[PDB]
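Undergrad: Quick one: the structure is below, and I'll ask about it shortly.
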There are 2 protein chains.
Amino acid sequence: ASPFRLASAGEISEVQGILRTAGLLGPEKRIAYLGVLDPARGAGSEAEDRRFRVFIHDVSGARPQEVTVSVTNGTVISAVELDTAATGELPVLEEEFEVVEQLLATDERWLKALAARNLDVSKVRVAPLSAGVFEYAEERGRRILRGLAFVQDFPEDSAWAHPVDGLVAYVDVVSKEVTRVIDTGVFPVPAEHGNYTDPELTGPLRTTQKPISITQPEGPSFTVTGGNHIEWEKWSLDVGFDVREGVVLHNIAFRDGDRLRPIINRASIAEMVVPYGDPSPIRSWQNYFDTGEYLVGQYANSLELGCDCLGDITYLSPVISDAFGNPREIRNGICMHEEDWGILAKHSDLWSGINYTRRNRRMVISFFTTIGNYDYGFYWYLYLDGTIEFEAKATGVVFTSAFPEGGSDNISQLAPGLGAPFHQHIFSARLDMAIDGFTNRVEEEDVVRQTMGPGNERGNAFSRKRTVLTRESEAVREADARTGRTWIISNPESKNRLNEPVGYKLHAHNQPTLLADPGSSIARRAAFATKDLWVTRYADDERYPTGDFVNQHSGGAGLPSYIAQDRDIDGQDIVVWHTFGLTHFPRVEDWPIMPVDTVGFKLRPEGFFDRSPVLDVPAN
Amino acid sequence: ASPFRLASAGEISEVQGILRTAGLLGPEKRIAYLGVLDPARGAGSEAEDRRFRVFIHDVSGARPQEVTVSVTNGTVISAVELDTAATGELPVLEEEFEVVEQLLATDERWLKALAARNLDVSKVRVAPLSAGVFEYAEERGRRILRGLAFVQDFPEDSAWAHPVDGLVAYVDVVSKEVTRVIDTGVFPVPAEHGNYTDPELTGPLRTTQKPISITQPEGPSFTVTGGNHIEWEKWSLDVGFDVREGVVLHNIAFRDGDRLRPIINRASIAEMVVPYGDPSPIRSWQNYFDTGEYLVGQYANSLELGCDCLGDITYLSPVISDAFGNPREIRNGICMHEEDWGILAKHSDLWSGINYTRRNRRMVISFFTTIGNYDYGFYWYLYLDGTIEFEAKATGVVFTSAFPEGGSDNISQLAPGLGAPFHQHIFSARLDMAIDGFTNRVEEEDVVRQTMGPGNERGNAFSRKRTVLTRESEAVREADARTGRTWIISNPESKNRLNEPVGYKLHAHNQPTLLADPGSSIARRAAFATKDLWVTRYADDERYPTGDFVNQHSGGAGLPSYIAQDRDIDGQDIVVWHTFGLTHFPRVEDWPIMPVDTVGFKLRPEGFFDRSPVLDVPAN
Ligand SMILES: [Cu+2]
Ligand SMILES: [Cu+2]
Ligand code: NA
Ligand code: NA
Ligand code: NA
Ligand code: NA
């Protein structure tokens, strides 16, 4: 009955039938995106209407459409034709990936390049990558993918070990034309294999690891009701899933005595960009928007008990649409479990004689996605003490190139002749805040150093200052780790028992933001990634920091255009957008498969409660 | 047989007998520090000599002594009288703590101050705190403690909830004189209790937490031999314990095929300082050097199975000396166990069809200490992939004051009338490096942004630069999170298979360093805390960043005097000293007992191995 429930197979089948009957889903049409729309603000009238947003692509060259459908009423609400040279192309379709390799295999220029290198076309895999927007005027309004080649010596070989450098092709996937083949010269194809399950490479497996058994003899402490509503240790939330964003958390609230207190209305990773820093023309166009261009949710893994998720695991299996509108279940795509998290609080008091120890735990909600060579885990954590944390885990196989004779300033060497270009992995968390309700404000908090002198005669004092961000034009902020800079989201109309506004503090990891030149194409298309924090006024249609149609969009969409409205954000319904990422200079230890590296952020209560919220935790 | 074995009770009893027979341990003497000396460089002659360093205090006013004893030979090696006005006082003795409250209870000025506040002297607890060096000329060469008062309403009451502000006393603990009593005015004593085990405050305990059972049915994967030598998943190390530093890690090495490769010769937390930022004269002198002044190892907790350490736990029970030279065992003072640590590496490959997942784990070595109101956990972690990490966990009860009517820029309000002064908790990790041997160097690595232009026509390139630190005078470095600054410790004479020097990268958390004015007493005495990284040339007697005798030392000892030697550190036996800490603006949620907060650092391999070192991990 909850309006935040997961999309059902029946809902998706109804959408398919509504689109078909309306004449919108002929044999030339493909669904490039389908997802449920969140309830509009002020849905306290019970008039629930399950609506779906659909992007429809046309493989014959006709204009695509954006369509909104009401499943409850069985009607098309709106249908708009899209001019993609203006507003951007639709996300990449899974079926277009195979098109690239097939088209190149019959192109005379591609075959000549492979022949010069003595490569059998049947062994050459082509990575189909998003195109971006660069200098090629003929690409405007066309759906382009770019292809880079890798050799697979046999069907189970890791092709990533054998990049074919000096060669790139561009393909129009609608007209099925190879537009350009660029060959800048022959590089040796690195010969060592990268097969991390081959005993020749692994050696004998260790026999020294004894099992660790994690069990819950009475079952888990959380409950799941209505399919996706979770209650755990005073937390309450709904777990959503969207094919673009992946796991989305709704209605995060904390039961403080008799009051259910809201904290975050909607939390998601709303974009992620992987820009490459190699100036070679073979790769200088390479930038993945995994969320906006590829849709990370549709490549979610099925997670295996004991391997991917260990302990007493509760799974959700979200349903998405395939390209024809058929429901597709991602079996065991979301893992939920609680974990012990060490000591929560401890004190041994000499004067009172009381020894006190309590243990901490966290609730984990996670999924994993695979896009080409990279695999990313998305982890949300809720802690007993009111802390909320996000962690991204990056693994998989690094993207490779040749390593040039005489070295490189922009590529690491991993093996003889094998390089890995420098790159970043940058995320945008969209936090639709609701600290004790929707009237919120953001303050920037810096440490303040004080000079020795009158009122500070021993030169020991230090302080802090808070600056309220009052309008969107002043709410684009940078990190400053040296001054301990954090941001506080507070509710000025809800006070704790000391008459201070209740709040939560955002702690960033203070990693570098986008490194590209500010005049570059990627800086324009991923403007969100150039700054650590943005605050906007909530609006229904401002969903993604990069805009709705990221693929081959010329730039400036999303956050830079939103904040030009210069809206009041001082005690209003606001959204925090936090940029955070990893800068990856690959090391030898990342090859042939990369150990996990992590980045994230957390929010901790700041006078939200009237005292510690974990005094009622028992001594187990 | 190992020279790095823990001190035994028999060794400490022999030291006592040697000191007594030599006439050095009469009834007026107290042992303020006793610890084993590490083997000198080049102990490959098997001529092992177990030597102990002892600081001997004299309660009658005679000069203290530093003494070195050989247990194996039964001899006093050296004994030097100390001029404490020059070189610093000895660490605080546990028995001097009680002296402060007892002396004040009979002092006319103290009793008048308590009478004005209608406080029963029998209910007033006095926190005995280190004195530092300030403006009082009569304190030079005397052992001073300063006392702050708290009311205990009944024997099990938390006195920290009831600070007596406006009042401080200074006590000479050798002559047993109260030198000064300062009363700046009457503040109301905050009346609310802070008793976190009282049902009136906790409410009914939760019944919702179901058990998490962590067991190892075949026992742990590590082995312990010779009392303190650990082998675990290719790691090899010795776990030491010193009464000043606590847990010390020796001889950290990694078994890479047939080679045992050294990484770190000695790792320890060699100082920790807690400076307070309240300019009130009642507290503006307040700075704890928990390691150097109090000795954190002697206040180590006995850790309880199931509460402090959960899982299959192996304990060590280190032995220390009491003030009379009797051995004292800290039962279950060190916990060791392995923990599951999520996904280690994962990839699902479209082209090869191979799905691959491996799990990570870490080895944990930890102890907890309690000094007055604060409790600190020290955690060392070893990971399968070669990562070494340290984490400090801070909990306990925050130090309190009155909250002034009309507010404060330097104190948080926690409860009606109850304040908590701003402060920091700053640690110094001393890392005696041995990356593949003792010839090491440090490079500072910054990200390099590049301008769009020739050779970078699309403005996407970025790079990095490394600067070798060649002499001690250039090896005092600051963090720069915006440029992704890290430090690499490498061995220029040991190369990986790509002919690059092997190395490890230090990743800092980039938290603020010491905030006090640089002209302050604390900035002079804790100079190490003003900079993030120091590199020195190894020397036997350069053990602590603050010098040997920190208590009431006037300043400048330790690292600033060491680096004035300006020694060669480019491919030499070097020591890295890393400053890291927490800046604590107390929140309401920290009261009445503080949930754990953490800070730390980690080191990751950087071309140390020829490929990923965890290819031989099995699929469990
Ligand atoms: Cu990467
Ligand atoms: Cu603190
Ligand atoms: Na456009
Ligand atoms: Na909001
Ligand atoms: Na002196
Ligand atoms: Na060294």
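Chain A is numbered as in Swiss-Prot, which gives 9-628 for the residues shown.
According to its header, this structure was worked out by X-ray crystallography, 1.7 Å.
Cβ from N, Cα, C; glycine included.
As annotated in Swiss-Prot:
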ACT_SITE  A:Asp298  active site, proton acceptor
ACT_SITE  A:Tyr382  active site, schiff-base intermediate with substrate
BINDING   A:296-307, A:379-384  substrate binding site
BINDING   A:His431, A:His433, A:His592  Cu cation binding site
MUTAGEN   A:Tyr382 to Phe  Loss of activity
Undergrad: By CA-CA distance, flag whichever of A:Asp298, A:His431, A:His433, A:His592 among the recorded positions is nearest to A:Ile379 (substrate binding site).
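TA: With Cα distances computed to A:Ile379 (substrate binding site), the winner among A:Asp298, A:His431, A:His433, A:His592 is A:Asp298.
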Undergrad: Between A:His433 (Cu cation binding site) and A:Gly305 (substrate binding site), find the distance joining the two CA atoms and give it rounded to the nearest Å.
TA: 17
Undergrad: Show, in sequence order, which residues other than A:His431, A:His433, A:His592 on the same chain lie with their Cβ within 8 Å of the centre of the Cβ atoms of the Cu cation site.
TA: A:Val282, A:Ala402, A:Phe430, A:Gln432, A:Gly589, A:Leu590, A:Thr591
Undergrad: List the Cα distance (Å, whole number) between A:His431 (Cu cation binding site) and A:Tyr296 (substrate binding site).
TA: 11
Undergrad: Determine the minimum-neighbour residue: among A:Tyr296, A:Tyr302, A:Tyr382, listed as recorded positions, which Cβ has the fewest other Cβ atoms within 10 angstroms?
TA: A:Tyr382
Undergrad: Quick one: Cα separation, A:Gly305 (substrate binding site) versus the residue listed as 'active site, proton acceptor', in Å?
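TA: Each residue's Cα considered, A:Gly305 (substrate binding site) and the residue listed as 'active site, proton acceptor' end up 10 Å apart.
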Undergrad: Let me know the DSSP-derived helix, strand or coil state of A:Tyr302 (substrate binding site), please.
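TA: Once the DSSP labels are grouped into three classes, A:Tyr302 (substrate binding site) ends up as helix.
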Undergrad: Could you give the Cα-Cα distance between A:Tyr296 (substrate binding site) and A:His592 (Cu cation binding site), in whole Å?
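TA: About 15 Å separate the Cα atoms of these two residues.
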Undergrad: Around ligand 1, within a Cβ distance of under 6 Å, which of the recorded positions A:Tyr302, A:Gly305, A:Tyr382, A:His592 show up?
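TA: Passing the 6 Å Cβ check against ligand 1: A:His592.
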Undergrad: Spatially speaking, which of the recorded positions A:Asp298, A:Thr299, A:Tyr302, A:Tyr382 is closest to A:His592 (Cu cation binding site)? Use C-alpha to C-alpha, please.
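TA: Looking at Cα distances from A:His592 (Cu cation binding site), the smallest one goes to A:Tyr382.
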Undergrad: Looking at the recorded positions A:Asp298, A:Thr299, A:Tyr302, whose Cα is closest in space to that of A:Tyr382 (mutagenesis position)?
TA: A:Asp298
Undergrad: Return the residues near A:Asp298 (active site, proton acceptor) by Cβ distance under 8 Å, restricted to its own chain and a separation of at least 6 in sequence.
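TA: Those within reach of A:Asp298 (active site, proton acceptor), by Cβ under 8 Å and sequence separation of 6 or more, are A:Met280, A:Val281, A:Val282, A:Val304, A:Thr377, A:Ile379, A:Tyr382, A:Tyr384.
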Undergrad: Sequence gap of 6 or more, C-beta under 8 Å: which same-chain residues meet both conditions with respect to A:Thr299 (substrate binding site)?
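TA: Non-local contacts for A:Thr299 (substrate binding site): A:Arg252, A:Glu253, A:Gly254, A:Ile277, A:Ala278, A:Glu279, A:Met280, A:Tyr552.
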